[PDB]
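Here is the structure we will look at, set down as structure tokens.
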Amino acid sequence: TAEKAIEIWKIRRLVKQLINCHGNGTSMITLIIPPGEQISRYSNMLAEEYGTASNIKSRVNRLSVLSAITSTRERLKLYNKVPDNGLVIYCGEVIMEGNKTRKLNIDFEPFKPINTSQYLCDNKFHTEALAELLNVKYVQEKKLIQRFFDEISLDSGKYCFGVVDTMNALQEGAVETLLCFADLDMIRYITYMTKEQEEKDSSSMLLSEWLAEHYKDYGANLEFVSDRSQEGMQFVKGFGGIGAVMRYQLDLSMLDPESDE
Amino acid sequence: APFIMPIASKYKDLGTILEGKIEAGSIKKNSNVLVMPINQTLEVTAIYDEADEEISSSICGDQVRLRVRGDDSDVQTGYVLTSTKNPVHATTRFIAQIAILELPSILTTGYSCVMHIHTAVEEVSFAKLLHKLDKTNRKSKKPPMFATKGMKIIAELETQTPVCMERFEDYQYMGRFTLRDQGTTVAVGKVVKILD
């Protein structure tokens, strides 16, 4: 539940971007290999699909499927055993802004995709499979945000609430629990910003993602919350979607008014 | 004095029947009413009082059933029949005094819930808390970080879709509303300014 849900978080981010992107002409390889299997079986299966795929008559499409099956196969070959229970591969080139595509090939070991074997070559990625790696979840979420609200109903002075403030509190000394909004719209170039970048004339990660990888080096304790609950929506639209319950009052310095200059 | 009748019920039956209680103004047989907020125009071709008898016209305070003519596929219970000269106001943003009642934790900007203004019922969320109030209803000059049980406060509220309403100062009924975290009634309040 602890650092487990933190992973489910990332899976949810992935599935979200896969079904988001679309390619033309059935050329998107999705491949899921359950544990206990041998790689060689699927390897020289794609090999067959390669022969089969060679009857298409759609030069532009055929050629596409060929290079996708190939791109998968010799990626799959890189593994020597279906790693401790699970292997997932999404592959193919997907349309992009500016009209220039970008061949995409993800492969990763999940957390026991029990019995779920699957090959598919559609014009989109099939994430239904992944769905198994995903209100007990909401009650904890609501319970957590309320724990945070108490620090406001009590004025205690343990909490923040704010990007520049929560980051500083984390940066400085300690925060007990970091509350972050799943779909937080924040990029970490250190100066933080949202999608207010088309106007400004300002390594380059998503704050959301950077926290998921470094929070450990700070004491917390990180929880991703969704704006499903009433609490969530509050926590998001009312408190920037990012905050923390500290232990112990700080003075939030660096920096702005007080000034004075 | 504009006509105002919040549609409480709507049903078909060889003709549409909108029924409500006239809250202001009057309506005559063969007149044109406006359905707010959708700005649909309808013709009124009959008025029937509680005795099920037709009448030539109803003043306000009357409980009537109206038989209307015209496209109404969009007319829903909660909308308001009004005159095409001074149609009742409708908006998605408004400011309002709010007495917080049973509200089991806190209340801050992101707070969303169900608002029942008149015949209507609608999803509402707080936009901003503007002031707090004490005993002699005073205007705290710092906006409240949050709100709590039994606390007077004045905030800004947003709705997904337009709802007809009026300043409590102008039409008490069109201005009162209660709020429900629809477990229970968390607050009551009155509209103090329609934001366009």
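Note that chain A carries Swiss-Prot numbering, so the residues on display, from first to last, are 4-137, 274-328, 339-351, 369-427.
We read in the header that X-ray crystallography, 3.5 Å was used to get this structure.
Quick reminder: no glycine exception, Cβ is built from N, Cα and C everywhere.
Per Swiss-Prot, these features apply:
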MUTAGEN   A:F288 to A  Reduced interaction with sup35/eRF3
MUTAGEN   A:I291 to A  Reduced interaction with sup35/eRF3
MUTAGEN   A:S292 to A  Does not affect interaction with sup35/eRF3
MUTAGEN   A:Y298 to A  Slightly reduced interaction with sup35/eRF3
MUTAGEN   A:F300 to A  Does not affect interaction with sup35/eRF3
MUTAGEN   A:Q400 to A  Reduced interaction with sup35/eRF3
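Least crowded of the mutagenesis positions (A:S292, A:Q400), judged by neighbouring Cβ atoms within 10 Å of its own Cβ: A:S292.
When the alpha carbons of A:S292 (mutagenesis position) and A:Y298 (mutagenesis position) are compared, the span between them is 11 angstrom. Fewest other C-beta atoms within 10 angstroms, among the mutagenesis positions A:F288, A:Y298, are seen around A:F288. Gap between A:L137 and A:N274: 136 residues not modelled, C-alpha separation 13 Å. Between the CA atoms of A:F288 (mutagenesis position) and A:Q400 (mutagenesis position) there is a gap of 10 Å, rounded to the nearest whole number. Taking a C-beta cut-off of under 8 Å and a sequence gap of six or more, A:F300 (mutagenesis position) has these contacts in its own chain: A:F405, A:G406, A:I408, A:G409, A:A410. A:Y298 (mutagenesis position) sits 8 Å from A:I291 (mutagenesis position), taking the CA atoms of both as reference points. Cα atoms of A:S351 and A:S369 lie 14 Å apart, with 17 unmodelled residues in the deposited structure between them.
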